[PDB]
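The block underneath contains the structure these notes are about, expressed in structure tokens.
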Amino acid sequence: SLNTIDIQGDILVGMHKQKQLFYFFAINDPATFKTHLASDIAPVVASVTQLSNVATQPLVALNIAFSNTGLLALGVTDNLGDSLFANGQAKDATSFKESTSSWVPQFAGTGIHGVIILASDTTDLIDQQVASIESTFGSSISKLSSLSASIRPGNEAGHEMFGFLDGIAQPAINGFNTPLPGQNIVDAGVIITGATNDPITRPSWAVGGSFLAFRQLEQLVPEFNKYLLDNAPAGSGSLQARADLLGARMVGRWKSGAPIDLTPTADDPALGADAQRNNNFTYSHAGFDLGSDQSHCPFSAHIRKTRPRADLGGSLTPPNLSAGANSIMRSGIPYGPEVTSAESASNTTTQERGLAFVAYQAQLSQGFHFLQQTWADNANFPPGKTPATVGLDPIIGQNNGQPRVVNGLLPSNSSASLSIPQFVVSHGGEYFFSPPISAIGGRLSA
Ligand code: HEM
């Protein structure tokens, strides 16, 4: 049975606060760190149960996760069953056709021992909690770096920096979530280590945790906007409307959240807002060949690359349940300033903004790493298409800094190719393990 009282809340629910801080730390004097981990952190770690009840959301929601080197600093030599986690993300960078030479230097190594995720409706409240932690831990905790993040303002609340509504699609955990139309339904052990049908044996104290893949993904927003205007397909509407269509073709949803598979030529903001309808699709359409039809959604669209649905078989009618083991829970939040007047006018980025990307999964090789390397970065994925060369994911697809060839985006001609510069630039990140709450004051403090 899924013991949600013992699972950290960001994993299955998300913090859902206006402001978040990712506080990346090293451990000194581990015996002292441990005493404070047990006395000061464990009691204020927010659980799934706590966050699932709108009446027990804490003022400051706190989660904590440890890198491989952080667990080792705590004297934990156990095999958590994940080679990617053990090796650290810097060693995995070439899997994604990037180089750590481009990373924030603190990520390009294994000095980071963990991350504290703090979330609250104001930054003052976060800062007070950080000050309390630094006060009680003293020098046994050392801040290496941090990243502040926020829900975007006004009509962009819940949208990422390019302007698209985010956080729509997640796997439903069988026995825990009430599935929405079209939502994949997966065994708990796809996300939670040691939960139902996790095939990898874990240390006993690690049952109820998850691996957290963090990526600091800069977004080149003025450049993206200008690209869409410059490449907008011909049509009856305003130039901006035609540019908007191209952007929707790249993501697989309109900015409103409406999936293009269900509304391929025009936005439907009412559909985008409706969780009962906005995920209710499989990419299959009766009367169309799944292997060649890109009129509803390109084969290269971001969401189609990252959850293939009927492209990997299974039910043609919703819900499609394919590739459940390749599911990830996403808890990303935007970072950086909004686009400034001068950046928009010059079509040029000056300040860094983007997505503080967070993915949870029980097996890094099946989740984030797989989606990036085997799907998004693979010009021949999905398989069995005509033309066979789908191209790269236009949002996240990487090829060692080169422009990406992306096919199928133009509704007028599915064979038309575009060469697209990166609009998302990796600054690196790390793989962490978010332990069950019991382990925080338990094994990890022993
Ligand atoms: C700055 C970088 C990124 C941006 C701007 C971005 C944006 C989006 C947007 C707008 C959606 C549609 C909203 C939704 O369906 O919930 C989405 C969905 C999704 N993204 Fe990305 N994303 C980024 C990075 C990533 C990465 C690195 C991965 C994995 C390697 C990823 C995996 C997914 C998945 C699995 C979905 C849901 C697909 C589905 O279930 O249909 N995203 N993203």
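Here Swiss-Prot sets the residue numbers for chain A, with the shown residues being 64-509 in order.
Determination method: X-ray crystallography, 1.0 Å.
Each residue, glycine too, has its Cβ placed from N, Cα and C.
According to Swiss-Prot, the mutagenesis experiment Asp229 to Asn carries this note: Drastically decreased catalytic efficiency in reducing H(2)O(2). When other Cβ atoms within 10 Å of the Cβ of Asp229 (mutagenesis position) are tallied across all protein chains shown, the result is 20.
According to DSSP, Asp229 (mutagenesis position) sits in a coil region rather than a helix or strand. Positions annotated as active site, proton acceptor by Swiss-Prot, on the basis of experimental evidence: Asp229.
Around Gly230 (mutagenesis position), a 10 Å sphere centred on its CB holds 15 further CB atoms from the protein chains shown. Looking at Swiss-Prot, you'll find the mutagenesis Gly230 to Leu noted as follows: Complete loss of activity for ABTS and Reactive Blue 19 but not DMP.
As annotated by Swiss-Prot, heme binding site applies to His365, with the evidence given as experimental evidence. Classification of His365 (heme binding site) by DSSP places it within a helix.
Looking at Swiss-Prot, the entry for mutagenesis of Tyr398 to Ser says: No significant effect on enzyme kinetics. In the three-state DSSP scheme, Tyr398 (mutagenesis position) is classed as strand. Within the same chain, residues at least 6 positions away in sequence whose Cβ sits under 8 Å from that of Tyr398 (mutagenesis position) are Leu210, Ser211, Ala212, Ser213, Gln279, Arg416, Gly417, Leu418, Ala419.
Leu418 (mutagenesis position) falls within a strand when secondary structure is assigned with DSSP. For the mutagenesis experiment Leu418 to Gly, the note given by Swiss-Prot reads: Acquires new moderate non-stereoselective sulfoxidase activity (KM=0.6 mM for methyl-phenyl sulfide(MPS)). No activity towards the bigger substrate methyl-p-tolyl sulfide (MTS).
The 10 Å shell around the Cβ of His365 (heme binding site) contains 20 further Cβ atoms across the protein chains shown. The Cβ of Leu418 (mutagenesis position) has 23 other Cβ atoms within 10 Å, all protein chains considered.
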